[PDB]
Amino acid sequence: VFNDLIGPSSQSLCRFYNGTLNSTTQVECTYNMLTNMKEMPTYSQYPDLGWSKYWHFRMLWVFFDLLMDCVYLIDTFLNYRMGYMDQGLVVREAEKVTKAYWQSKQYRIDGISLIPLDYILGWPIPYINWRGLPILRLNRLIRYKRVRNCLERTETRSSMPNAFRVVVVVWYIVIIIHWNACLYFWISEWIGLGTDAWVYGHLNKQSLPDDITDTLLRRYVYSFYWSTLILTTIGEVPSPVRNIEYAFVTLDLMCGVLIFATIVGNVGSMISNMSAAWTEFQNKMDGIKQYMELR
Amino acid sequence: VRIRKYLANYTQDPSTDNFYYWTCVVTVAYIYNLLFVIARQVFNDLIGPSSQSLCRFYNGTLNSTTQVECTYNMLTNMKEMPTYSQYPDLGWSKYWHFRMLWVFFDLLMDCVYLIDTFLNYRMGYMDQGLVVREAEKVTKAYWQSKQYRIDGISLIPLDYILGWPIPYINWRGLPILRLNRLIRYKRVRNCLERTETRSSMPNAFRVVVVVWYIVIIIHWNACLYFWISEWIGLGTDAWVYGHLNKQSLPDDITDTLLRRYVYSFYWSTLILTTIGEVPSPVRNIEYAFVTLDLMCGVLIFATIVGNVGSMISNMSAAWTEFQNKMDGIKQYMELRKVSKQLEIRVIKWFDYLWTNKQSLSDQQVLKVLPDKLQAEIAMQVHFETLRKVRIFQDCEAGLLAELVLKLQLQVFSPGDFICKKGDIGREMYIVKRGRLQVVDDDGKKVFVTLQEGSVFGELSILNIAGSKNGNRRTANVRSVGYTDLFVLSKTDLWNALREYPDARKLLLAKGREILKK
Amino acid sequence: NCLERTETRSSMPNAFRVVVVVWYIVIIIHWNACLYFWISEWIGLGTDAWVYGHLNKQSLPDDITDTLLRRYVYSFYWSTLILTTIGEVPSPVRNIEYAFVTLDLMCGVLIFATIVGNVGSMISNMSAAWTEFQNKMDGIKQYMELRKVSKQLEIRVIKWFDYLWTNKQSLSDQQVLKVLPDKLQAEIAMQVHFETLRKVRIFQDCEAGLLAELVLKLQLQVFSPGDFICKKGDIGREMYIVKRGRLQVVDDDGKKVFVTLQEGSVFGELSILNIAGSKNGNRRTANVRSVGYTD
């Protein structure tokens, strides 16, 4: 969604009226031209799609992508040699664990989660004029079983279990609000920024107020605030204009009602359970104090 | 004549699966009525508009302000709402295809209601645990049960007469006269109950049903808001839908039927969830409606999200009860200063107990189910261990049923001893899953390896004084890895073998054979 | 005392509980409406934009008359939006209005949290028996899924549960045997079971306190239409009385009926008696098979 994270690959061209030239020309946007603008900047692509300036950011992202795919490959090798529990004991002979690997159909879950489409079609190629699809690395999210086993085997073994439960539901909250932030800015890019007053842009006037620059940090910070106000159903955001914005805000508010109702219900139960022994002691003392009062 | 002699003695069995799929068909027809009768009453352009919108227009070529029919650029950014003038045929010359589509679906769901009335007329009531399938008894029990009034109010065809735009009477149609089809709610409630008892994904069906309840409630409040916005008059004040609302029709937004339903659905979503980011009311009847609607939204959405929070709390209830047991044991071993190796042995036992998760789930089956079905469950699960056990292959069959209802599971650690040389024998063991080893007292050298299905510990609980150990165990027994054991006690086996003397003579003779071996 | 002695004696208790908390809601919002208009009169109407008056512009908009009905209707709407903490009212201006709105919003948070908690509990309790039945069915369906029980036993168990919810007169004796005294439990056991106590051959000829002491110790077992109650070689530990259902005695393998034991018929009383003159003793004399469902 926020495709300026790898470098912008398209220079912003604001319309500008220099008084010395006495002409209204399109030049590249500085930070004073993104502050208090009358229209959104038009983007024109670089001929190399930004690779001559932002190769250090792109090789940082490529290095972390290769590091987590090597972590996925070593996890696939440990899946290939995993000792299954047969009769209460693990099996440590190689032919039995590879045969029980190939019979259990774990290799399809390990194989869909390692298709390297992201190294081919996930980066800005200038020769094809391919802008890159980073969403083709969504196949790495199919390995959720190892994460669920790590969270289960952490909170059975942890000496502070309620602190880990609170940290895990806070991480669930931040990941849900982040995915709704990228969903809001994908719809705000798809409709067109600055076209109406619900979409991010210059017409929103909560997104870009007086003396506020339009940067990538402003885009993520306003989209995170919009999803925080929508998913907690405070709703102090601009009301929708077009019908597809009404459909998205209605679906997002009902999803926010349902899943934040269950999430805060879990947080209220988890902080009710941090002093459950004191409350059960207090119910026994309330019963005995009421009995000795009435008799 | 074949369908006449078939229908002369047809009687429906309500317990069958074909009747349950018929209740799904009646649920589909009921959901059609429950949405589209109030959508057709309020949003009456769903059947064709039957009144052309006449916007006031100033053409600069004519230099005159005339009333012409509204195009989509004249409903976009308007200064006043369009006045409606009726067609002479009430739109039947243009919108007969939409009206015959609605007439065809209305006739299809009324034929579904008629076939459901015929199955009500021939429904087999349960008399003595059996259904009745003779025709005179089920029609007499139909006419005595007063089901015919509920079936008869729900089939009055007022909608085919006064529910459509008739041009000769200049009758604009009352689609709300098809609200009598909503009295058949018992078949829908039986379909939802008999679906979520029989479904293998019950919590997904519960979540889908409360999402459908949410959408039907917000849709009925959407049609209620647009009925009050039509009744007050659209565009007359800033709470009502119209041009003065400025959230309903902003800059460059056309006023269509989709805009009316989409804004009314958004208004009821913000009112019933009590976010309230809608225009504040102006007239007093709008204040009364918004106050009543907000209090109804507080109450029924509080109970609905309470149900959704309980239903997604119950999707992981076993993990939370396991975590309360682990929290109690971890708090106990923290405060009593238990050493580290017993604590890692206990949490490794709990990691094993959640990893296999086929250990201890017998409690609700032993609570609510009858003993014949509990015995049949004990046959069908445990059959691979009941087929190998040396006493269980040679007994009376009711004796092995009475013994297999009294077994229990004990999970054992890989270092744990099951018996030592000098423990008193009070339990007989059957290895359900796991590997066992007999060893020396201090030498620790194996003699035999007791595999799965092997039975031991039955002579150490027998009371024959010819065996010199008596109640003492004959050998050291150590589990190799983790071990589930079918554990038969001394007392329950001695009761069941007291009730059967001939198998007691057989096991006593096997005691003589193991004494002379 | 009138509300307590109404909802103990009412045949619709949950409807009375819902009507009483709706009356509590309306009386609380009415008293906060009169509290808001007393402070709006005391400060002075139309002096600022939080107070009722002409400067409020939600209270008196364009073409809205200031009447007594407008005063009560706007004050009731203001307290409905404050006590439910929607808060779409004008923000306060003077400091005493800030103190009143802060105190009123915190009172609204606390007492409407407990009131809607009571309403959520009261409409959760209107279908508590169906949810407890569904927890038992969820446990049994999860157990038969994980143990790989075959399909015909699973459809027999869910058909038994469909019958157990369809008649719903099977097992509801637990709270009566808990809290009620044994004289009233005995009188309930007389008044319900009288059509089966009038036919039973031991129960027509005994001492009356003996039949009371026996009828407190009975129990219900529901039987499937294929199920056998006794076979030829089971040890007799139970005496049966057919409360509702049809029974049949059959051969060992020939499966031909001899008599049809109807409702009210008593059997299984000689097989538990310890007289050695009967050659079977504890063994059952005949095969007994239920025809349909059988209590």
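Quick note: numbers on chain A are straight from Swiss-Prot, i.e. 144-438, in order.
Cβ from N, Cα, C; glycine included.
So that you can see what the record holds, here are the features copied from Swiss-Prot:
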BINDING   A:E379  Na(+) binding site
MUTAGEN   A:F403 to A  Impairs activation by cGMP, likely by disrupting the central gate
MUTAGEN   A:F403 to V  Impairs activation by cGMP, likely by disrupting the central gate; when associated with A-407
MUTAGEN   A:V407 to A  Impairs activation by cGMP, likely by disrupting the central gate. Impairs activation by cGMP, likely by disrupting the central gate; when associated with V-403
MUTAGEN   A:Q425 to A  Fails to produce currents in the presence of 100 uM intracellular cGMP; when associated with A-421; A-429; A-432 and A-453
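The two recorded residues, A:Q425 (mutagenesis position) and A:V407 (mutagenesis position), show a Cα separation of 25 Å. Classification of A:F403 (mutagenesis position) by DSSP places it within a helix. Note: the CA-CA distance between A:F403 (mutagenesis position) and A:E379 (Na(+) binding site) rounds to 17 Å. All chains included, 11 other C-beta atoms sit within 10 angstroms of the C-beta of A:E379 (Na(+) binding site). On a Cα basis, the residue listed as 'Na(+) binding site' lies 20 Å away from A:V407 (mutagenesis position). The Cβ neighbour count for A:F403 (mutagenesis position), using a 10 Å radius and every protein chain shown, is 18. Taking all protein chains in view, 12 other C-beta atoms sit within 10 angstroms of the C-beta of A:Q425 (mutagenesis position).
A simple way to gauge crowding: the CB of A:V407 (mutagenesis position) has 14 other CB atoms within 10 angstroms, across all the protein chains here.
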